[PDB]
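Below is one structure, written out as structure tokens; comments come after it.
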Amino acid sequence: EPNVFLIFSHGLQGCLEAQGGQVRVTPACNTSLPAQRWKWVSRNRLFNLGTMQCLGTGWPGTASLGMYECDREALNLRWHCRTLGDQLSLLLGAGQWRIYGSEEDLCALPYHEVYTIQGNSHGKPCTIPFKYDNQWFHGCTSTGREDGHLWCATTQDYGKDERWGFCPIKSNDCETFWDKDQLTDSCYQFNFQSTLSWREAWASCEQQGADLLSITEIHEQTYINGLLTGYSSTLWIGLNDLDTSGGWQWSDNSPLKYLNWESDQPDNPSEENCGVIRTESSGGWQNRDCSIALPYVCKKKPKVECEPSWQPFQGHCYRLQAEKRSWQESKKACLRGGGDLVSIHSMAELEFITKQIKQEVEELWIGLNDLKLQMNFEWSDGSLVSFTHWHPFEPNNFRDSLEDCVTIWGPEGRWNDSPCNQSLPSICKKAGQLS
Ligand code: NA
Ligand code: NA
């Protein structure tokens, strides 16, 4: 019971209590008494755990506080955490209202929508509270189920509407609700029957201890397209440019090292900011309006010294090769120097390279490339690709050439991809000696 809280008045010096059908302030604050335990629930109602009822007052026309069945409409059961204090002070003839035991205001523990998994409600969130077999529930329950799985109604009256779904769980395994890749031990959840917005889908994955699908490897694309063959669907993935336009990122902060945009994508930069995978294109990526309602896919996984003319940063040595060469020839020159084309794994390393090594050189080669397999970028030095810093609407050279290599471009230190044909200076990286 982490969302539950007591309501204290400094002006009356006591906690708000609900007895029978009445509401009072008692100086005897006791966090154990459910009569004093409150909880925000759906549709801006304030729920009491002792009475299993909702705080209410009269509509304009008859003013007092009382407890009422939460589905009563003949009374106003709606409150706002910002004005609740003023309403309580008004109706009790009081000062300042806070959560008991803290300096936090009554807006500190807000109601969060919990989106359902599978069931028959297309991902619609739990209606809190809901009635089932004439009993109120202010949370998920397994009563009425043998397997013990937690569920909830998506209307307030299950007996009437029979709309429901499974509740999301934060698990250390991937048992009931997930397809697991045995090779990578990564778990995937295709909610074909749900219809949620991107942000809603994001929240759903998050409250399962997961994130929207990121596709980081060529294999991962193949495994994903695999499970999708036969189905006909368009599903949200973690891809978006909400922060920076054209700056596509995975919601789970994975590097944008693999790409599978459809031929004409992405487009409509002014309206479409979120990524979808499609079965029609055999797993191609599109960008769409983030507010549209779609099925979605979740994912979870249960001080050195340098040689002369080189400069140190962290544990490596860096050097500018000012002579303009091709990407491959730039690399060959780095190797003869006992190093390789620079690999960049953090923002601090990037800043060092850009401010200290590149300086006013306009554009130059780094180690990132997709010569081996196209649309799948890797560092020439074989290092793990953990970090990308693409310019807006980059990369995009796989859209023409069959071989793409990467440069640092301009003062921000962001990256382009380009034909390796191009003649540019470059930066080299090798390990340093400690010291
Ligand atoms: Na589009
Ligand atoms: Na490019």
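Just so it is clear, chain A uses Swiss-Prot numbers, and the residues here are 40-101, 105-136, 156-363, 379-511, in order.
Note: Cβ is positioned from N, Cα and C throughout, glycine not excepted.
Under the heading domain 'Fibronectin type-II', Swiss-Prot lists 182-230. Among the features that Swiss-Prot reports, domain 'C-type lectin 1' is placed at 244-360. Per Swiss-Prot, the feature domain 'C-type lectin 2' maps to 389-505. Quoted from Swiss-Prot, the note on mutagenesis experiment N472 to D is: Reduced sugar-binding activity.
Spanning 3 unmodelled residues, the straight-line distance from the Cα of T101 to the Cα of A105 measures 8 Å.
Spanning 19 unmodelled residues, the gap from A136 to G156 amounts to 6 Å when taken between Cα atoms. Between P363 and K379, the deposited model skips 15 residues, and the Cα atoms of these two flanking residues are 35 Å apart.
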